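Student: First the structure, which I've put down as structure tokens, then a few questions once you've had a look.
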Amino acid sequence: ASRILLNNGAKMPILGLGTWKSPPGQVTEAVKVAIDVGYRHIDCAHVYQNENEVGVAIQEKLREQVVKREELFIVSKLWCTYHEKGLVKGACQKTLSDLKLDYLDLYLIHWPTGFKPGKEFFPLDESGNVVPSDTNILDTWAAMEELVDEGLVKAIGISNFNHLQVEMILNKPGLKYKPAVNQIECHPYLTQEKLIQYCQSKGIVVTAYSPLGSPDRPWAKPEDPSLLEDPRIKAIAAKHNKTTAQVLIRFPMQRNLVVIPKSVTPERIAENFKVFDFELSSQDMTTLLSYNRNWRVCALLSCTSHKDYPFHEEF
Ligand SMILES: NC(=O)c1ccc[n+]([C@@H]2O[C@H](COP(=O)([O-])OP(=O)(O)OC[C@H]3O[C@@H](n4cnc5c(N)ncnc54)[C@H](OP(=O)(O)O)[C@@H]3O)[C@@H](O)[C@H]2O)c1
Ligand SMILES: O=C(O)Cc1nn(Cc2nc3cc(C(F)(F)F)ccc3s2)c(=O)c2ccccc12
């Protein structure tokens, strides 16, 4: 099955195209190719600095009548410098304008941490610590609920929230809409059993990011583990006559997760979509689960003293 039912009553394609690090001169053609070969979900963010160009592709394929808007599922995220209640509508409308859309299917709080508002995405003090904003997750959430009530977004969610932060929203005084999705890092080196079961127990759909371990992350180091080159995963791929990436994409799919691998390579964009015609065994699943090492691609040191930093917590 190609889509999962969200708690807002809408259906979300379980495979999406990621766009973090997709160069602006290549992401328009990447998104056009993806839509041509089947993708119907694009994961976006203002902080990726490429929403305009993603938007050009979406709008051309709509104008070409390759797809109807209702068949697309477009996701973006509120960046950390816009957590203030007074900045949230603007930030969403900048994304909508850039994407050439009149609504988003899902809008996420990108990170639980608010940063000082300004031009800078990562405002730092002279010692390199991120500068927080005094905003809290619950007031930001109410601001997200208003976007639903204005028709600018069909669903709201969170990203990089730990289980205590998820629980804080769920127990928020006067909560009007539950989060639909929690988008978190997840792959065989960061399997997240604990956080995923909590979220699913609550009817919150989990989207797995960096499912290939983000080989193009700009801070990669030689000693870091490498999913795509792990002989153990390679062997599972060979047994199935599939690529390693294809195993790494199908793995979250069978955990009832949405997965959003990124590429700007047309061959890989296509390859990455060809994951609905095979199955990993239970044993494969448990074997891949066993590779966990609590290894994170995304956990920037300069943010670790923020009050709301999500990754000190066990969950
Ligand atoms: N919510 C958040 O905080 C958050 C954080 C991180 C990521 N995300 C989202 O999740 C998406 C996916 O994560 P990611 O970008 O970190 O990394 P990823 O999808 O794990 O890996 C992307 C890398 O894999 C390469 N690649 C793609 N398909 C391949 C294939 N079939 N074979 C071999 N290599 C392949 C890509 O190369 P080419 O592009 O050169 O083909 C790129 O270098 C992001 O782009 C973003 O949309 C969200
Ligand atoms: O953001 C993306 O989608 C990809 C992403 N990840 N990271 C690593 C990060 N680690 C964080 C940790 C916190 C924290 F909440 F933990 F404080 C807050 C914010 C961040 S950004 C980046 O530094 C980044 C920079 C530009 C564009 C995208 C990203």
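The residues of chain A that appear here are 2-316 by Swiss-Prot count, in order.
Note: Cβ is positioned from N, Cα and C throughout, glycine not excepted.
So Swiss-Prot has the following annotated:
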type     : residues       : note
BINDING  : 10-19, 211-273 : NADP(+) binding site
MUTAGEN  : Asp44 to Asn   : Reduced glyceraldehyde oxidoreductase activity
MUTAGEN  : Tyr49 to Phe   : Complete loss of glyceraldehyde oxidoreductase activity
ACT_SITE : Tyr49          : active site, proton donor
MUTAGEN  : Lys78 to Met   : Reduced glyceraldehyde oxidoreductase activity
MUTAGEN  : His111 to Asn  : Reduced glyceraldehyde oxidoreductase activity
BINDING  : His111         : substrate binding site
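Describe the structural context of each listed feature in the structure shown, including burial, neighbouring residues and relevant distances.
Tutor: Following the DSSP three-state reduction, the secondary structure of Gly10 (NADP(+) binding site) is coil.
In the three-state DSSP scheme, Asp44 (mutagenesis position) falls into the strand class.
DSSP assigns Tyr49 (mutagenesis position) to a helical segment in the three-state reduction. All protein chains shown were included, and the count of other CB atoms within 10 Å of the CB of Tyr49 (mutagenesis position) stands at 21.
Listed in sequence order, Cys45, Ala46, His47, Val48, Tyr108, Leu109, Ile110, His111, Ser160, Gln184 are the same-chain residues six or more apart from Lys78 (mutagenesis position) with CB atoms under 8 A from its CB.
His111 (mutagenesis position) is surrounded by 20 other CB atoms, counting those within 10 A of its CB over all protein chains shown.
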Student: Just how many other Cβ atoms lie inside 10 Å of the Cβ on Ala221 (NADP(+) binding site)?
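Tutor: By my count, 13.
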Student: Out of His241, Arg251, which of these binding-site residues shows the lowest number of other CB atoms within 10 Å of its CB?
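Tutor: Ranked by other Cβ atoms within 10 Å, the binding-site residues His241, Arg251 bottom out at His241.
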Student: Around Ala271 (NADP(+) binding site), which residues of its chain at least 6 apart sit with Cβ under 8 Å of its Cβ?
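Tutor: Counting only residues 6 or more apart in sequence, the Cβ neighbours of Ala271 (NADP(+) binding site) under 8 Å are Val34, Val38.
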Student: Enumerate in sequence order the binding-site residues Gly10, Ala221, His241, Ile261 whose Cβ-atom distance to ligand 1 is under 6 angstroms.
Tutor: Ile261
